Amino acid sequence: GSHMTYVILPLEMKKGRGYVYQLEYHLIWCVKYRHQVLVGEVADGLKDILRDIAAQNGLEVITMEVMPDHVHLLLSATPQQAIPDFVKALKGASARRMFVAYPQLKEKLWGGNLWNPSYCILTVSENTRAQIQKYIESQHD
Amino acid sequence: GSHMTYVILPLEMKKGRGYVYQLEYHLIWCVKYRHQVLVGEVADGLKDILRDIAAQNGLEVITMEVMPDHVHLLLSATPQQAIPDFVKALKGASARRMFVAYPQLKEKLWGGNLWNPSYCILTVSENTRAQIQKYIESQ
Amino acid sequence: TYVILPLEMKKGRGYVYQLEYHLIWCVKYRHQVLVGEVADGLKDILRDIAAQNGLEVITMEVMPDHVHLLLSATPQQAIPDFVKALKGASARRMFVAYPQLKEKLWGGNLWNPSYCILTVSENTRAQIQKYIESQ
Amino acid sequence: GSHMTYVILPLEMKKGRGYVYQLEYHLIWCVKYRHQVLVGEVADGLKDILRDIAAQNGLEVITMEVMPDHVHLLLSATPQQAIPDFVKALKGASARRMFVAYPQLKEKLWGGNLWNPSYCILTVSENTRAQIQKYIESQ
DNA sequence: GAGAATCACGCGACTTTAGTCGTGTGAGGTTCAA
DNA sequence: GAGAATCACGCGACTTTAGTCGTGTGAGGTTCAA
DNA sequence: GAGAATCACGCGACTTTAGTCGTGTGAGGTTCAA
DNA sequence: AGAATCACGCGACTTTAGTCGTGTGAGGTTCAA
Ligand SMILES: [Mg+2]
Ligand SMILES: [Mg+2]
Ligand SMILES: [Mg+2]
Ligand SMILES: [Mg+2]
């Protein structure tokens, strides 16, 4: 026999002047020519640089994984932080700082680019789209 | 007793000049003073207005539910479509058009506002943050 | 602050439940015979058996060499019993309705003697465990 | 335009004579009259009893939480283990053993029942139903 | 004041030989929601 | 590439009185992965 | 052998004043998939 | 007894009205998605 039940859960979302939000993004990008250079101290240095850039731009880093040829970040941002801006900030500044800190990168990357010119980004929720859709439907009546 | 099986999962994404993406947002906002005015043809008129605005701004509507005192939207956008810009377009233009199309709203909303000044927005994924974090960890 | 999430369930005399199973089984020898009208007939037969046994079919997909079913059941409906009901009866009926199946299946079996079954929930196990901790 | 992504992910499953399966259940039940007696050593004793019964019956305990007035179990079973049978084994035997081990429970429960006569049970999967259905479509 | 999953009473099966499971039904009997 | 879920043979229960479920075991007998 | 996200060349905008983002196009120039 | 929500201030820009951006404070159409 059909029976709708309910569950109570604590809602911990971020608040701002005229907005309440919870915005997370899975951002991915590769090394130019997919060169496997992000290893050892180079990988460690990149993490420090990224976390610094994130802090400077008020971006919260949830998850950061550096693979030899690409990076995976899960960031939390405000509604005012446009995607292209923070991607540029992260990739552009890190490329600059990385070449300075690790000139040896120029051995495989002498064309003036550390990163692939493309980025991959997906919105991330705690639960799923389908689950959110049911929540919305349950709001009627 | 267990054996590790593995399956293939499909994921629909969009492509642009220098980016691959899948961006969806759950946007919510209420009626000013939380007045239950979004009912009957008022609600239907709002849906038509919102879909028009969305289409004009190149925003894909995944879900649109209009409750008496608030609206729930699920939108799909490009990386170049900033949040405040589309929220403004949606709320601002709809408030204007709604008052012109349904002047009777002024009975309970005479202060020049149809919408509460605040909006609530959440990023949306087909998989859970936990699942995604597990995926990331499996390199 | 607080959010009220919905959860659809069923009720019986002394129990509240939500039981769904993803059931899978293949054709004997993995022959690709479930095509065209044979596939359509199978679906009719399976829905009928499901109805006769009070099993709700949520999803059903018939591939040339195997079947996928997502069923809803009561706590009292034991797995082996409904799997037997679905496979045994469908095998019988299919052979009568489609004697052409005997071309590649003459040994008296339409189905592989094994079945695959997984329990299914609306939320992941991880989500459920998180809810459990919040109690 | 669109881009179609495909990711590979693991899935644990058990094998038996004529079946391959992964069956988990979230079982819940409350104390009779919802009395908050499952505390301290009483709660601890219950856990030992439940794990013993589960082991005696070949049921694997994935998660077990004992609140003052109810119990949450996440069990893993074979296709042959019928729900009513294992619910009876767990609640019935624990009620019996608990009263003998902790006679003090009789203070609030003198009617011969430790448990509410009802039980709640849900099938559990590692992935969500929507994802599973989505998979079924991909084949 | 009143229903059920939850309270109470009936019943059969079966382990735990007590106190659940299966189960129909009604009333103020230790209950009020996981 | 031979072991099993899947092939084969045995067994009892029970619906579909055929061909599954329950089940142990071994060989080359229509199989090869959902 | 030849397309783009990824390789290359064009182009503003703006930080990191270098090397991204925005962006159109095309060719065998350090690339081949998160 | 505060703020997201109520009110008053303020540019920017569409919808030239009523949002977005935004700081502050008072009790003045509000009380939670
Ligand atoms: Mg670029
Ligand atoms: Mg605002
Ligand atoms: Mg079998
Ligand atoms: Mg009972």
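Every residue number used here counts from 1 along the chain in the order it is shown.
Every residue, even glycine, has its Cβ placed from backbone N, Cα and C.
Here's what Swiss-Prot has on this protein:
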| type | residues | note |
| --- | --- | --- |
| MUTAGEN | D:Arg17 to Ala (Swiss-Prot position 14) | 60-fold decrease in excision frequency, 30-fold decrease in DNA binding |
| BINDING | D:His70, D:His72, D:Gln139 | Mg(2+) binding site |
| ACT_SITE | D:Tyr135 | active site, nucleophile |
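In this entry, D:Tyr135 stand out among the recorded positions D:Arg17, D:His70, D:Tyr135 as having a C-beta under 8 A from a C-beta of chain B. Its Cβ placed at the centre, D:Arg17 (mutagenesis position) has 6 other Cβ atoms within 10 Å.
A helical conformation is recorded for the residue listed as 'active site, nucleophile' in the three-state DSSP classification. On a Cα basis, D:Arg17 (mutagenesis position) lies 26 Å away from the residue listed as 'active site, nucleophile'.
For D:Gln139 (Mg(2+) binding site), the number of other Cβ atoms no farther than 10 Å from its own Cβ, over all displayed protein chains, is 9. If you take the Cα of D:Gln139 (Mg(2+) binding site) and the Cα of D:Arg17 (mutagenesis position), they are about 25 angstrom apart, rounded to a whole number. Taking the Cα atom of each, D:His70 (Mg(2+) binding site) and D:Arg17 (mutagenesis position) are about 36 angstrom apart. Listed in sequence order, D:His26, D:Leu27, D:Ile28, D:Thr63, D:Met64, D:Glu65, D:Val66 are the same-chain residues six or more apart from D:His72 (Mg(2+) binding site) with CB atoms under 8 A from its CB. In sequence order, the recorded positions near chain C (CB to CB under 8 A) are D:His72, D:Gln139, out of D:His72, D:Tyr135, D:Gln139. For the recorded site, D:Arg17 (mutagenesis position), the DSSP three-state label reads coil. In the three-state DSSP classification, D:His70 (Mg(2+) binding site) falls within a strand.
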